[PDB]
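Read through the structure below, which is laid out as structure tokens, and then see the notes.
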Amino acid sequence: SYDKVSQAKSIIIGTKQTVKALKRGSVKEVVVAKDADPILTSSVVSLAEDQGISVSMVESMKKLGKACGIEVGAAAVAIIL
RNA sequence: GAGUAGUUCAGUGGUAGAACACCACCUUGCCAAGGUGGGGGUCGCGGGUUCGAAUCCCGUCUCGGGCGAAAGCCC
RNA sequence: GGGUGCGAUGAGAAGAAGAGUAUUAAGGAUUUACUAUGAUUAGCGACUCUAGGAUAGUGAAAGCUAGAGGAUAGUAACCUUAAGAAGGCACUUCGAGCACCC
Ligand SMILES: [Sr+2]
Ligand SMILES: [Sr+2]
Ligand SMILES: [Sr+2]
Ligand SMILES: [Sr+2]
Ligand SMILES: [Sr+2]
Ligand SMILES: [Sr+2]
Ligand SMILES: [Sr+2]
Ligand SMILES: [Sr+2]
Ligand SMILES: [Sr+2]
Ligand SMILES: [Sr+2]
Ligand SMILES: [Sr+2]
Ligand SMILES: [Sr+2]
Ligand SMILES: [Sr+2]
Ligand SMILES: [Sr+2]
Ligand SMILES: [Sr+2]
Ligand SMILES: [Sr+2]
Ligand SMILES: [Sr+2]
Ligand SMILES: [Sr+2]
Ligand SMILES: [Sr+2]
Ligand SMILES: [Sr+2]
Ligand SMILES: [Sr+2]
Ligand SMILES: [Sr+2]
Ligand SMILES: [Sr+2]
Ligand SMILES: [Sr+2]
Ligand SMILES: [Sr+2]
Ligand SMILES: [Sr+2]
Ligand SMILES: [Sr+2]
Ligand SMILES: [Sr+2]
Ligand SMILES: [Sr+2]
Ligand SMILES: [Sr+2]
Ligand SMILES: [Sr+2]
Ligand SMILES: [Sr+2]
Ligand SMILES: [Sr+2]
Ligand SMILES: [Sr+2]
Ligand SMILES: [Sr+2]
Ligand SMILES: [Sr+2]
């Protein structure tokens, strides 16, 4: 969802970033873009799978990272509550 | 008057020079830079002159320019 | 504040390599190449010798081409010592602006 990423306090941007923060385990939820290359998106849902955290799925990796504040759009972004 | 190496330029009768680019090694993470080495040229083309022609001479092609009624002519 | 180019497919910083390398110096060492020079006097023009070429004049010997052989330095290649770097991609954390222009 985009209201929830717009939302909140502590969020996480870029995919190397979600992945690194995934092995920390202090993320509450993680949201990802379907238009993205599945080469990377693979690598965020495998372990957001294994861990147990809810994964949701996005249309465009572009309005995602307008939601984030960035003026560029992101392929993976995590709300680390 | 312009014409010479990929390009930009020199070269004012003694076999064609520089930069830059291209090749090779340095140099296996991949480049760039660098430092060495090497390659490459009917001097637009054909004559003539000369021991020798990028050089001077005549013809010829292209291109700029100018004189001209043109044909032509000059740089 | 304006105009562009790029950025979570990673802006930008730092670390880490790079590397005790390239290299500048002080030596050591005396072979390989690279280049530079070859008394005077003729001569525009000469390290020596060989073969071809080709030769008008000057010359003891001439400009091309292909080889081979000589000393003087200057060089880069091997050693020692003291000094000795660096830009980008890629690595490694932090993670959003950086670059050109008025
Ligand atoms: Sr921006
Ligand atoms: Sr030309
Ligand atoms: Sr000229
Ligand atoms: Sr190479
Ligand atoms: Sr180079
Ligand atoms: Sr060279
Ligand atoms: Sr050369
Ligand atoms: Sr050369
Ligand atoms: Sr050719
Ligand atoms: Sr001829
Ligand atoms: Sr002749
Ligand atoms: Sr001729
Ligand atoms: Sr004319
Ligand atoms: Sr007229
Ligand atoms: Sr992109
Ligand atoms: Sr960077
Ligand atoms: Sr750095
Ligand atoms: Sr360093
Ligand atoms: Sr490194
Ligand atoms: Sr290395
Ligand atoms: Sr070290
Ligand atoms: Sr004298
Ligand atoms: Sr003399
Ligand atoms: Sr002399
Ligand atoms: Sr000789
Ligand atoms: Sr011989
Ligand atoms: Sr002979
Ligand atoms: Sr004679
Ligand atoms: Sr003679
Ligand atoms: Sr020779
Ligand atoms: Sr010497
Ligand atoms: Sr050394
Ligand atoms: Sr790589
Ligand atoms: Sr800078
Ligand atoms: Sr102004
Ligand atoms: Sr102004």
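Using Swiss-Prot numbers, chain A covers 2-82, in order.
Backbone N, Cα and C define each Cβ position, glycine as well.
Database features, via Swiss-Prot:
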MUTAGEN   A:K17 to A  No effect
MUTAGEN   A:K21 to A  No effect
MUTAGEN   A:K24 to A  Decreased ribosomal association
Which of A:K17, A:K24, the listed mutagenesis positions, has fewest other Cβ atoms within 10 Å: A:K24
Local Cβ density at A:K21 (mutagenesis position) - other Cβ atoms counted within 10 Å: 11
Rounded Cα-Cα span from A:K24 (mutagenesis position) to A:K17 (mutagenesis position), Å: 11
DSSP state at A:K17 (mutagenesis position), helix/strand/coil: helix
